[PDB]
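Engineer: Here it is, the structure in full.
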Amino acid sequence: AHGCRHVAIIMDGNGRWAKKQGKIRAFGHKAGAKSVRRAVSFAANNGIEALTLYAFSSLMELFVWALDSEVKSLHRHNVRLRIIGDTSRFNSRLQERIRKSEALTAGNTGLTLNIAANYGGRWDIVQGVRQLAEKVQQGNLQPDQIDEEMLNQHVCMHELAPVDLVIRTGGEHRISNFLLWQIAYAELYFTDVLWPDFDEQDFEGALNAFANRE
Amino acid sequence: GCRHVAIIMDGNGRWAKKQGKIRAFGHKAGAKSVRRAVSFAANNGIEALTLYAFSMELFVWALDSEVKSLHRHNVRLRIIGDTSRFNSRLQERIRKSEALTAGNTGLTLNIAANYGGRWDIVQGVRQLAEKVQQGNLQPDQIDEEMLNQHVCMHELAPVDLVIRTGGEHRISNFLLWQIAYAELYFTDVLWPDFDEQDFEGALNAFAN
Ligand SMILES: CCCCCCCCOc1cccc(COc2ccc(Br)cc2P(=O)(O)O)c1
């Protein structure tokens, strides 16, 4: 009914939330983690095909390690987990844990959850361009055959539904080098709600704003 | 301060309809609002203003008669977008207007005509792809900096602020690469009604 197949979220405000309560930044990150679990469960229960999350605050590897402790519980919720981002310089043990987590849940049929780790929209475009340039160098591809559809096939998430809605919590009104190519046609929803307070009703509100606007 | 503002100029058609007038009248009021936004940016020290007509060859034509005045105001005019299939006479006029004002050092006005943000990236990728094919470039040498050099506006200040009139909350395949770190300001005001006060309102959001 809400019309949304793929929702992307810039999760900002963890720092400000902890500051408001006299607490250090790490309590904000723990409340922020509870808010991810809540959003993930909401998305899965509301028929969304894909949820893409970008951890930002107005130690990437620490975030991803943290996530390794959630993977068993995601799998038990029938979530297919993927990491998007430049993980090539990450630790070898971490990179192995990523591969395995992805292998483990690739057969799940419920929500597809994409976690940005060391992700940038410009980087994502550049990596697609490098894959195309290799194919030209091999003699497989003509410069002239390159069009939007082709580059589209080489950026992250090209095999998922297009992103219909981007939500950014925390009160800033920019993209901050999250998805660029993929958000050419997306609805953009900005809320002053800080990430740890963003709850089901807030998520419902963004979906119903997309349904009324589309 | 804000050095480069981009505007998606939506609401001319809806404005016509609200005024109980045919579409043509909304275009004519939209053109007046163009002149007022260009003056306002020239007067307020904005370095670059990038205008996306949205809701083409005909739009470029209407600008043709403004060039003399722009040049007199030290305005550098550029058309961005795929004009390669516009009739050759119009292409020739674009080329002449650009060359006339190319040495100007005041406000740079970019008018996006048959422009798409994905297109813009792709024509940059195609250039790089030619370089690879001629052995002038290794695939692993391609980085953000280098792609940036091949997309529109790489010689101007980075886009600081994008304004969309008309009530929609989308980029609609206007700038993509260039807006990675820009402030996005959406307003329900229709483009023909957007005036100096509205533009200052957006500049304040940036200042905060
Ligand atoms: C200080 C650093 C903060 C730690 C960051 C933790 C990362 C966010 O926690 C999550 C991250 C990604 C996905 C999830 C999803 O968690 C769940 C999803 C569905 C279900 Br059922 C259960 C969980 P969980 O084991 O109850 O939290 C949580």
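Numbering, chain A: per Swiss-Prot, residues 15-72, 85-240 in sequence.
So how was this one determined? The header says X-ray crystallography, 2.0 Å.
Just so you know, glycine gets a Cβ as well, placed from its N, Cα and C.
Not my notes, these are from Swiss-Prot:
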BINDING   A:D26, A:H199, A:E213  Mg(2+) binding site
ACT_SITE  A:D26  active site
MUTAGEN   A:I62 to A  Formation predominantly of C(60) and C(65) polymers rather than the C(55) polymer
MUTAGEN   A:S71 to A  Decrease in activity
MUTAGEN   A:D150 to A  Great decrease in affinity for the substrate
MUTAGEN   A:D190 to A  No effect
MUTAGEN   A:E213 to A  Great decrease in activity; reduced affinity for IPP. Great decreases in the catalytic efficiency and in the affinity for IPP; when associated with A-199
BINDING   A:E213  isopentenyl diphosphate binding site
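Give me the local environment of each listed feature.
Structural biologist: Following the DSSP three-state reduction, the secondary structure of A:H199 (Mg(2+) binding site) is coil.
Listed in sequence order, A:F70, A:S71, A:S72, A:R194, A:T195, A:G196, A:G197, A:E198, A:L220, A:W221 are the same-chain residues at least 6 apart in sequence whose CB falls under 8 Å from the CB of A:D26 (Mg(2+) binding site).
Here the Cβ of A:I62 (mutagenesis position) has 25 other Cβ atoms within 10 Å, regardless of which shown protein chain they belong to.
According to DSSP, A:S71 (mutagenesis position) is assigned to coil rather than to any helix or strand.
Around the Cβ of A:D150 (mutagenesis position), the same chain contributes A:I110, A:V181, A:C182, A:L205, A:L206, A:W207, each under 8 angstroms and 6 or more positions distant in sequence.
Non-local contacts of A:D190 (mutagenesis position) by the CB criterion (under 8 A, 6+ apart in sequence, same chain) comprise A:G17, A:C18, A:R19, A:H20, A:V21, A:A212, A:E213, A:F236, A:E240. DSSP assigns A:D190 (mutagenesis position) to coil in the three-state reduction, outside any helix or strand.
Counting Cβ atoms from all protein chains shown, A:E213 (mutagenesis position) has 22 others lying within 10 Å of its own Cβ.
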Engineer: Check each of A:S71, A:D150, A:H199 (the recorded positions) against chain B and write down, in sequence order, those whose C-beta lies under 8 A from a C-beta there; write 'none' if there are none.
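Structural biologist: Listed recorded positions meeting the cut-off: A:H199.
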Engineer: So 12 residues are not built between A:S72 and A:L85. What's the Cα distance between them in Å?
Structural biologist: 14
Engineer: Using all protein chains in view, find how many other C-beta atoms are within 10 Å of the C-beta of A:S71 (mutagenesis position).
Structural biologist: 16
Engineer: Determine, to the nearest whole angstrom, how far the Cα atom of A:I62 (mutagenesis position) is from the Cα atom of A:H199 (Mg(2+) binding site).
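Structural biologist: Cα-Cα distance, A:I62 (mutagenesis position) to A:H199 (Mg(2+) binding site): 24 Å.
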Engineer: State the count of C-beta atoms found within 10 angstroms of the C-beta of A:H199 (Mg(2+) binding site), not counting that atom itself.
Structural biologist: 16
